[PDB]
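*Asks:* Dumping the structure here so I can ask a few things about it.
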Amino acid sequence: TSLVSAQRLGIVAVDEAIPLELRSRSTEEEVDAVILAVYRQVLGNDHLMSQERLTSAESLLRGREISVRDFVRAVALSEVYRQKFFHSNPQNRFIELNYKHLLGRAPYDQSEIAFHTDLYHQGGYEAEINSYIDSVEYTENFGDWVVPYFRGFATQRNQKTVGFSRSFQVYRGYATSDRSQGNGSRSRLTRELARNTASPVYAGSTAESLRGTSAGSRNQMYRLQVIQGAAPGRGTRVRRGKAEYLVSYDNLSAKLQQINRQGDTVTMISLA
Amino acid sequence: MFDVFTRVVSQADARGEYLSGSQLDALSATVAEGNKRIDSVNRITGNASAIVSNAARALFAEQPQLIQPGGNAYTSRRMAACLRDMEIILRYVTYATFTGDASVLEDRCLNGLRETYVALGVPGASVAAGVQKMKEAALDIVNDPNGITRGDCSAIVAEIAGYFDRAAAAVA
Amino acid sequence: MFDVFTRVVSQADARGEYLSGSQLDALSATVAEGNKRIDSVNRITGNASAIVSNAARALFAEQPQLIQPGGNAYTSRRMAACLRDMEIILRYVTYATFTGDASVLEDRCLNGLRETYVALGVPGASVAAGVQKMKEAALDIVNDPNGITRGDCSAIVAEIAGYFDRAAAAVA
Amino acid sequence: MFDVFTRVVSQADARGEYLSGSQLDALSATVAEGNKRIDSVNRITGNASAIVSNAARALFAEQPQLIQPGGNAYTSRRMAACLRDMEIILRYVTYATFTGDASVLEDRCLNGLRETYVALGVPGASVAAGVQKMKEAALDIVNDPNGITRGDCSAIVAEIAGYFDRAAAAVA
Amino acid sequence: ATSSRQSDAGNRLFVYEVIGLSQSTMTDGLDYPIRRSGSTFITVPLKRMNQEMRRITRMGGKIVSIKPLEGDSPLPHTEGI
Amino acid sequence: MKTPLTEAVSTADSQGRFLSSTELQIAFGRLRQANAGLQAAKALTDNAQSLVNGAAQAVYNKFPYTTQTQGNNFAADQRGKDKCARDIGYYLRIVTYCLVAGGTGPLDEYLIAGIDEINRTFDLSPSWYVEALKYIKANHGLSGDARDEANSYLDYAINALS
Amino acid sequence: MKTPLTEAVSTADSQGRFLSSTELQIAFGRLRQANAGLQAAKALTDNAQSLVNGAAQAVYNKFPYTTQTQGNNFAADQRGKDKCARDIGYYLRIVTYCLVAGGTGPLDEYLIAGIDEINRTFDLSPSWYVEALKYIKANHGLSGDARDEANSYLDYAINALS
Amino acid sequence: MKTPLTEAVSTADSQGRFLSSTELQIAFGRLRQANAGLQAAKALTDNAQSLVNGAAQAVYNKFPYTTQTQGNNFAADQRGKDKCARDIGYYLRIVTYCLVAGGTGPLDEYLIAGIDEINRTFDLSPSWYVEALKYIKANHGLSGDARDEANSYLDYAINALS
Amino acid sequence: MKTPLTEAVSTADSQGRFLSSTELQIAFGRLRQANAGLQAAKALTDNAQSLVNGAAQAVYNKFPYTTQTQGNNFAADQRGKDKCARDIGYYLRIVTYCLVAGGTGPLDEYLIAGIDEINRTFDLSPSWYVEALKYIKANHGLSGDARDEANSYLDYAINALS
Ligand SMILES: *[C@H](C)[C@H]1/C(=C/c2[nH]c(/C=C3N=C(/C=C4\NC(=O)C(CC)=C4C)C(C)=C\3CCC(=O)O)c(CCC(=O)O)c2C)NC(=O)[C@@H]1C
Ligand SMILES: *[C@H](C)[C@H]1/C(=C/c2[nH]c(/C=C3N=C(/C=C4\NC(=O)C(CC)=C4C)C(C)=C\3CCC(=O)O)c(CCC(=O)O)c2C)NC(=O)[C@@H]1C
Ligand SMILES: *[C@H](C)[C@H]1/C(=C/c2[nH]c(/C=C3N=C(/C=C4\NC(=O)C(CC)=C4C)C(C)=C\3CCC(=O)O)c(CCC(=O)O)c2C)NC(=O)[C@@H]1C
Ligand SMILES: *[C@H](C)[C@H]1/C(=C/c2[nH]c(/C=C3N=C(/C=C4\NC(=O)C(CC)=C4C)C(C)=C\3CCC(=O)O)c(CCC(=O)O)c2C)NC(=O)[C@@H]1C
Ligand SMILES: *[C@H](C)[C@H]1/C(=C/c2[nH]c(/C=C3N=C(/C=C4\NC(=O)C(CC)=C4C)C(C)=C\3CCC(=O)O)c(CCC(=O)O)c2C)NC(=O)[C@@H]1C
Ligand SMILES: CCC1=C(C)/C(=C/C2=NC(=C\c3[nH]c(/C=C4\NC(=O)[C@H](C)[C@H]4CC)c(C)c3CCC(=O)O)/C(CCC(=O)O)=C2C)NC1=O
Ligand SMILES: CCC1=C(C)/C(=C/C2=NC(=C\c3[nH]c(/C=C4\NC(=O)[C@H](C)[C@H]4CC)c(C)c3CCC(=O)O)/C(CCC(=O)O)=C2C)NC1=O
Ligand SMILES: CCC1=C(C)/C(=C/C2=NC(=C\c3[nH]c(/C=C4\NC(=O)[C@H](C)[C@H]4CC)c(C)c3CCC(=O)O)/C(CCC(=O)O)=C2C)NC1=O
Ligand SMILES: CCC1=C(C)/C(=C/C2=NC(=C\c3[nH]c(/C=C4\NC(=O)[C@H](C)[C@H]4CC)c(C)c3CCC(=O)O)/C(CCC(=O)O)=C2C)NC1=O
Ligand SMILES: CCC1=C(C)/C(=C/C2=NC(=C\c3[nH]c(/C=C4\NC(=O)[C@H](C)[C@H]4CC)c(C)c3CCC(=O)O)/C(CCC(=O)O)=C2C)NC1=O
């Protein structure tokens, strides 16, 4: 995207990112840069120690025996990827992680998730990982020699418009990763991917709201995406099923009590 | 995604019985309207670039703040993306006209377009105005009786207009 | 992921203290019951398809609303999804029995499964009823006295029932 | 790939009969050799870094033209790759010792290593000499008299020496 | 799309030699420039052979020779050195 | 769910271009097939109960062990017979949906995908459904374009099961 | 290239499946459009030299600066007019090729893909070719089924250049 | 070819590290179970012909329709009975291979992978092979650690076919 | 953390399949090793303070320059000796955790991964910790399977540091 949009959305560095291509007869610096870019993007900007750095497939690239795609496949098929993204994660989260790392994309629809879940159940993790690298989208986007990169913030030929809004729910920032505490993360897309809708983006400076004199003692606002239903008491007429609440710190516990007493479910709470 | 046949197939399979005779007669009427539908798709496809260029010219004529330095349509990248957005919206309107169902238009183009345009800074009212201008351009080239055999075409024109206000209501 | 040993290791390392004698003795008792644990894992693995098919037959016998067109388990694709969900839940219950800790079953299978079933429209109550009847069948085949040496097995049966109960409770 | 069991399994399936009595007796003989095999694997794994370092040191002592400014093992990068290659050869010989069949050693490490070394300009004779030095260190640490219960362990030592001999023959 | 996968024998490696990789409406989809069209050597396992053949075929590449390796390692490729 | 209009729009979106005369030709073929498809779906709708009962009876005639041997997967009792009649009604109903739609997309989304673990899990032999679909071949009474369009969907489910 | 038969086979290969009745409907639409496309291509072949000369004259009338201003990209000399007639001959021949094929495949393979580098590198204004294709739209002489197929390709290259 | 030694080496190769004591314990379990696997394979080799003939007779008893109904997939003739005996011999031989190996790797590489295409293309009901494996599970006569290993491969092929 | 049970579950989960006899043998070897490993961890827990103090003293004997030469990374003052005793206590505690878990997973996920950056950044020589682990190999006082499993963990951290 352009400068004014990406400055608000915090995706400036993704837009000024050049796809690294390992040309033939490349210098050791170029092979090292390709290996580092693969470890940053395929392993999701994790702090990768040298004890799990996969020296064999690194030498196979240095050797030019495998292509960049092979290296990406080798990295995604390794136990570093299994420990970081597969074993402690649920299937929805793991499929989203595969899309973000291997294809540089958010998933578009629920039948893609169903296809990848069915392929996992029919052929194992290795088969599932291969699905992404040996896809038409990977070959077209990166092919054999280009390091994969995030393409969800740009206009793609076969892409869904909801993919751009879901890319912010998948890509949290430049100085972020896909590791959580205990290495078990829940998916942020299961509410919308199953229902074929979108959420507001609210990424970085987009999430902010005007405070004024309404912010309370702490000059900060809290942003609540809540799915609202009809109250059993029917005291107040509910006008929309999905509702936005901007509430202060001094009323945040009270507002959570209000939403919980109304039976409404909280889907998102952020700063504003 | 669905078309006019697979949509009725979808809720017939959801309620789990065969299609009624009224549904088959309605689909036969859709098949009868199909030649007019293909004519409408052909003419909007044939004048798509003229529609996009004229609608962009008019939209940035009565909204001069968008092309103005600092505006959303200012800079070659943002203007190229805006003309591309108009072309894609027209493309998915032709897709939904072709299928007879707005499943492709809602599911792959209009889903998340309001949230995308809020995130980017794209004014949805201006895009809705451009989509409206594309609606009168497409309905004037569809309802042009020159170079085509005459007939009643109010149903396909109403369907194209419904897809166009569907596109206009999904950005603002 | 964690098993019965590495959960103890992680809990000790968070405090940074060596293992006590009684906690090592509890691990030794776990090692002594490990043979019975492997036997129960082997029995549920060898009767996995029978357990899944019989519990599916019972579940769709008592709940015809999943059978009728429009039901979540209607359509070969969705019924295959229900069957793989049953084999998946049985597989992760056997993994949790094998490890001695429910870390793989909670983190890998049941994490976000309730909101997934809510968002897809999967009735989690019916899946929980299927999990309960898989529990009843699997505890029948584990507690079968034929073809095995005699012994008290109430601890590993209670552990398997706990994994099945936390599988049914994390779904509905 | 194959181990001591699945190689006989694959040969018996390719000939299409059951395993004979002599094949099961030889497999039982390797089962009796298994504890010796696990001890050999454990010792080689426990002293692998010392084996690689001492063999590389003696290799560069005997052939100083390798680490000379302009030699193949000159420049941290290439020397580090040479130490890495020593680790890969020793690791796959340890794998072949563990399985009881060398199929992992050729099919994952030795197939095409000679053509790779003559493509890179790597002198395969020096690599074979380093593999010989690793072999000598490995059979001195496996056949160490003290620190383990005594036994006639000549068969596993001869099999390890055969693995190192085919590792040296596949680079020279 | 194969029964070879989830098998040790499906890790048998081969080398495809393909020629004639050029831009075409089938190649118009690609987002990256292709730099060589003379003789491209790709190492492919047995399980992945169906995918590779279709991919090479879809782009219009012509397969000239497929060399077996009798190994899981891509070491006898020796083309990029 | 594939259909001439739907995959025409899907592939035109795959190259990301407007609907050229290729897709218009696809829609013209859909229009010339669709009247015969709707007539075939109507005829199968009126004859559906007799066709399903006759197909179930033909399966019971060629496979009498289904009506004799005890088992959950067999039609020896009334429960298995209602399950078999419901299955044949499903096969005929998604065949009529394919005649309405103009492609094998309803078979793909509703019937073909996952039917192999359906048959493996519940011990159902696919040859029973093959014989039922061949009865629907032999006794639907259509002629002309409606017969050949219906027989495409029948034989597609035949080739998936066998 | 973009042709209903080749796109149908490419789609069925993309799902890796046999040709269902959907592809048969695609070929039915190709067959019913193909005779009209062939007679349209025959009429354009028979009127090709007159149409090319008239389109060149229409461009020289609407854009007279290409006739008097000196330059390699202009038609000031006989060489520039020969290149302009050759360009319009290529345009008309590819339009006949698209009429024969039944899709914009010849336009994509031969003309549409890469024409932007032609117009930028050799300083050719695309509006000249757009007005030439408007002349071909105005005076090809076809009627009904034939002209709507030919105007699809003429508008396809007009919308690509603009 | 999954096997404790082969998965130990494949996994440690996937991390690319030397064989820690985890792999040594994998080998210790393999070596303690390997003896019982070897006499289980020896006993099944000794009883192979009787087990294959009894399993074929048990399949023909539970499924008599294979013996009177004609067809390629059925065992009405001597060719079908020879094919069924060869199939059951293949199943028992690969179970002995799994007993020798110590895992379901021989079953995975030789029998389990692609068996759905066998049972679908050649119209072979997998319940026949399931009941053959149940006869081998009921009349092999092993005990102790040998029977627990041998039944585990028999139910695994049963679980794969059902 | 890697462990025979966790790696068995991880391999079966990545294969998407139930626990066959291979993983059961892996657990059998874990059960064979586990009592000796737990008793070895108990003995090292009982002798931990003597082993840590003796290892710090042995490092001060073989590397005396850490005791006289001033610096943040050395043990010249009481703070450096306390940090060295803390480091050796960490090494022995993670060794006891490896003996409890029955694999090098506590060493990998607690100590081995990233230790080169700690040694390079804080200017700690890995030879000091190697000599401390050699002292622990010298005087842990275990016998049989207890000393074999412990010295594997001791050498695993030795090979990772050297
Ligand atoms: C050190 C003074 C404190 C500390 C740090 C600590 N950080 C992490 C993990 C991560 N840190 C980052 C940050 C970045 N990654 C980047 O690429 C960039 C440049 C844009 C930044 C700023 C990230 C992404 C991670 C997670 C991924 C990874 O580990 O690589 C940890 C690890 C936490 C864990 O449990 O795994 C730690 C410990 N911790 C402290 O106590 C100090 C106050
Ligand atoms: C002048 C040399 C000749 C000329 C020019 C002319 N230009 C336009 C229209 C547009 N020009 C631009 C260019 C830019 N917009 C940008 O944001 C930037 C970067 C800062 C550039 C370079 C754009 C976007 C338009 C269209 C949108 C708009 O109207 O602003 C026109 C009008 C075209 C129309 O159809 O309305 C004209 C006439 N015309 C000449 O004859 C000169 C020789
Ligand atoms: C009839 C030809 C023979 C027969 C049939 C029989 N079928 C079942 C059970 C099931 N059949 C299906 C099939 C479908 N479900 C679908 O949603 C669709 C697409 C719309 C199809 C084709 C399914 C899912 C089941 C199982 C779930 C259920 O019970 O509904 C049975 C019962 C098996 C059991 O164990 O309970 C039977 C008996 N049996 C015969 O003998 C005939 C020759
Ligand atoms: C059967 C008892 C019930 C039932 C099930 C049902 N489930 C789904 C869909 C999904 N189930 C999962 C769960 C998992 N897949 C995995 O791989 C793992 C870990 C290995 C888990 C925990 C997922 C992720 C999905 C979505 C992906 C997919 O669709 O396959 C459905 C499909 C619903 C739909 O049509 O979208 C169904 C029907 N349904 C019932 O009615 C029974 C109570
Ligand atoms: C000097 C400050 C201290 C010292 C040094 C010492 N170094 C080595 C051995 C090696 N040094 C290198 C370094 C390089 N090799 C390169 O190609 C390059 C880039 C051009 C560098 C920087 C290497 C590779 C070795 C080992 C191979 C070899 O012997 O050449 C030793 C010998 C170690 C041994 O075990 O044989 C020594 C002693 N030692 C000191 O005490 C000084 C304080
Ligand atoms: C599958 C397991 C595997 C193997 C077996 C392997 C071997 C291997 N060794 C290589 C290089 C190398 N190997 C050496 C080794 C040496 N030079 C000497 O003089 C000594 C005789 C010897 C060490 C004793 C050197 C110097 C290079 C670098 C060649 C160069 O870059 O010029 C390369 C080229 C890529 C790289 O530089 O890392 C490969 C692929 N890589 C793998 O992944
Ligand atoms: C599913 C099909 C599809 C749609 C619908 C789509 C929309 C879309 N429009 C975008 C941008 C944009 N769209 C516009 C459009 C306009 N600005 C204006 O002032 C006008 C009112 C208007 C034109 C009429 C602009 C200016 C941008 C760029 C914003 C920026 O980078 O700063 C972007 C951001 C990524 C990019 O720049 O490519 C997307 C994804 N993309 C798609 O793939
Ligand atoms: C591949 C390119 C191609 C196309 C697109 C095409 C369309 C097409 N449109 C038709 C009819 C028609 N088209 C229209 C359309 C209209 N009538 C009007 O006065 C309105 C201005 C307008 C609505 C936009 C009508 C009314 C008919 C006759 C009714 C019908 O056939 O459905 C016919 C029937 C044959 C004929 O009478 O001309 C065809 C074949 N044929 C081709 O070969
Ligand atoms: C690789 C396949 C394989 C397996 C799975 C296996 C399991 C196995 N289970 C055992 C014991 C046992 N298994 C049980 C289990 C039970 N007792 C009961 O009455 C309950 C019905 C049931 C709980 C499900 C008991 C009580 C023991 C003896 C106590 C013990 O050894 O832990 C033993 C000890 C040897 C013996 O006495 O038989 C083994 C080896 N051995 C193998 O080779
Ligand atoms: C998990 C780590 C671990 C390992 C690796 C292990 C190995 C191991 N090696 C053994 C025996 C043995 N190991 C050897 C080996 C040798 N004898 C020699 O003099 C040669 C120098 C050398 C060949 C390298 C012999 C001869 C035996 C006794 C015979 C046998 O048990 O097979 C035994 C039997 C118990 C004993 O007597 O010590 C075990 C358990 N136990 C463990 O807990």
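Residue numbering for chain A follows Swiss-Prot; the residues present correspond to positions 2-273, in that order.
Quick check of the header: electron microscopy, 2.6 Å.
Quick reminder: no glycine exception, Cβ is built from N, Cα and C everywhere.
Found this in Swiss-Prot, in case it helps:
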DOMAIN    A:220-273  domain 'CpcD-like'
MUTAGEN   A:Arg26 to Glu  Significantly decreases interaction of PBS-linker domain with phycocyanin beta subunit (cpcB)
MUTAGEN   A:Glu29 to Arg  Significantly decreases interaction of PBS-linker domain with phycocyanin beta subunit (cpcB)
MUTAGEN   A:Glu31 to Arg  Significantly decreases interaction of PBS-linker domain with phycocyanin beta subunit (cpcB)
MUTAGEN   A:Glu80 to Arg  No change in interaction of PBS-linker domain with phycocyanin beta subunit (cpcB)
MUTAGEN   A:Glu141 to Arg  No change in interaction of PBS-linker domain with phycocyanin beta subunit (cpcB)
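Could you give the neighbours, burial and distances for every feature on this list?
*Replies:* Annotation note: A:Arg26 (mutagenesis position) sits in a coil segment as assigned by DSSP. Neighbours of A:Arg26 (mutagenesis position), defined as other CB atoms within 10 A of its CB across all chains, total 8.
Of all Cβ atoms in the protein chains displayed, 11 besides its own lie within 10 Å of the Cβ of A:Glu29 (mutagenesis position).
Of all Cβ atoms in the protein chains displayed, 14 besides its own lie within 10 Å of the Cβ of A:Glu31 (mutagenesis position). DSSP assigns A:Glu31 (mutagenesis position) to a helix.
Around the Cβ of A:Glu80 (mutagenesis position), a 10 Å sphere holds 22 further Cβ atoms from the protein chains shown.
Every protein chain considered, the tally of other Cβ atoms within 10 Å of the Cβ of A:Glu141 (mutagenesis position) stands at 18.
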*Asks:* A:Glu80 (mutagenesis position) to A:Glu31 (mutagenesis position): how many Å between their Cα atoms?
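*Replies:* A:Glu80 (mutagenesis position) and A:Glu31 (mutagenesis position) have their Cα atoms 25 Å apart.
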*Asks:* What subset of the mutagenesis positions A:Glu29, A:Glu31, A:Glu80, A:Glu141 has a Cβ positioned less than 8 Å from a Cβ of chain E?
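*Replies:* It is A:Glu141, listed by sequence.
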*Asks:* What is the interatomic distance between the Cα atoms of A:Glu29 (mutagenesis position) and A:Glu141 (mutagenesis position), given in whole Å?
*Replies:* 26
*Asks:* Tell me the Cα distance separating A:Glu141 (mutagenesis position) from A:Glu31 (mutagenesis position), rounded to the nearest angstrom.
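*Replies:* Cα to Cα, A:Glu31 (mutagenesis position) and A:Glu141 (mutagenesis position) are separated by 22 Å.
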*Asks:* Could you give the Cα-Cα distance between A:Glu141 (mutagenesis position) and A:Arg26 (mutagenesis position), in whole Å?
*Replies:* 23
